[PDB]
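Here the structure comes first, spelled out in structure tokens, and everything after it is commentary.
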Amino acid sequence: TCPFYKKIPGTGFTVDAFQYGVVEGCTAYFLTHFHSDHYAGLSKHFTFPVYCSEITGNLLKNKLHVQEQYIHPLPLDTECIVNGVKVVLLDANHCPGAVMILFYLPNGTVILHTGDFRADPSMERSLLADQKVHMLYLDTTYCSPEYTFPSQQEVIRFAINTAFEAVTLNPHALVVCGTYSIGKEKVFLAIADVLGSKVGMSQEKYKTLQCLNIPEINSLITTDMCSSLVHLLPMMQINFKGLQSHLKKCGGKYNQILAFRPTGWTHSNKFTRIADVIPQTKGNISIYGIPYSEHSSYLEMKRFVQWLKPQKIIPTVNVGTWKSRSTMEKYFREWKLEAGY
Ligand code: NI
């Protein structure tokens, strides 16, 4: 049974609600992005209309085999009528193809559903500038002040400089980057660019990357592992045992691994600047945890909401405990009293 925070009142619509069977009264199912917690339930046997971005539509067809007749891609930044209701999709600054959805209800109410997002001041000059929002369905993943992390640009700067130093000191070092979903592609693409290499990966990951409309992608990635000095591996293999085993397979081409685990926030964020980050090392293997986030920091979230001034907020993350829900409601009230809406 579908929870209230995935239904859009006054419409036949749901958001990210594929794991509940046939939802009573749903005429169109929106999908914000291709992350498994959100698509959980879709497959080739699905027979209702799915509305999404072009990129999400490429992934549904090629990776999940949803039939073409049920995939409805919409352009971004464009007023569209769906089952008699005006909607707009906006870039969520999350993973490739991720959107926020603006719904203009027939009674005059305006609702924004952020999906998963990383708030940015650039959003203050989208189509959001032009009108009032009554209800905000908000990605509250990091809604507490202890959640700090650097910009994505500082993080990439750290990674490029680290990789370029190591491989210049030792031309026989291999760089490995972990992955388990779409998103965070800048980590491995930026490192391979500085090194003059394509990125090597499995056929399954190549296939996923080929759905993402990244410009000049054929110039950037490959399934030929031997030709590449930046490899991608599943996130679960990014440990001393998994990396040892990988280096064996490379046929004595390399004698050192430098590996990156992009994480979200970790408690080492509460003490250490990005500049000061050090790896875990065993022998000729070193592993860096780097805090590359595709969700809002607390401060970015607070800025966005204080600018938007919604009349009501409905959290979509951390909703399962009373302590979480109480904490989030307290911050929403501070923000509102501080800004005056
Ligand atoms: Ni996500």
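Heads up, chain A uses Swiss-Prot numbers, so what you see runs 700-1040.
If you're wondering, the header gives X-ray crystallography, 1.6 Å.
Placement of Cβ uses the backbone N, Cα and C atoms for every residue, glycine included.
Some features that Swiss-Prot has for this protein:
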- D838 to N: Impaired nuclear focus formation, reduced interaction with PIAS and increased sensitivity to cisplatin (MUTAGEN)
- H994 to A: Impaired nuclear focus formation, reduced interaction with PIAS and increased sensitivity to cisplatin (MUTAGEN)
Neighbour count (Cβ, 10 Å) for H994 (mutagenesis position) = 22
What does DSSP say about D838 (mutagenesis position): helix, strand or coil?
-> coil
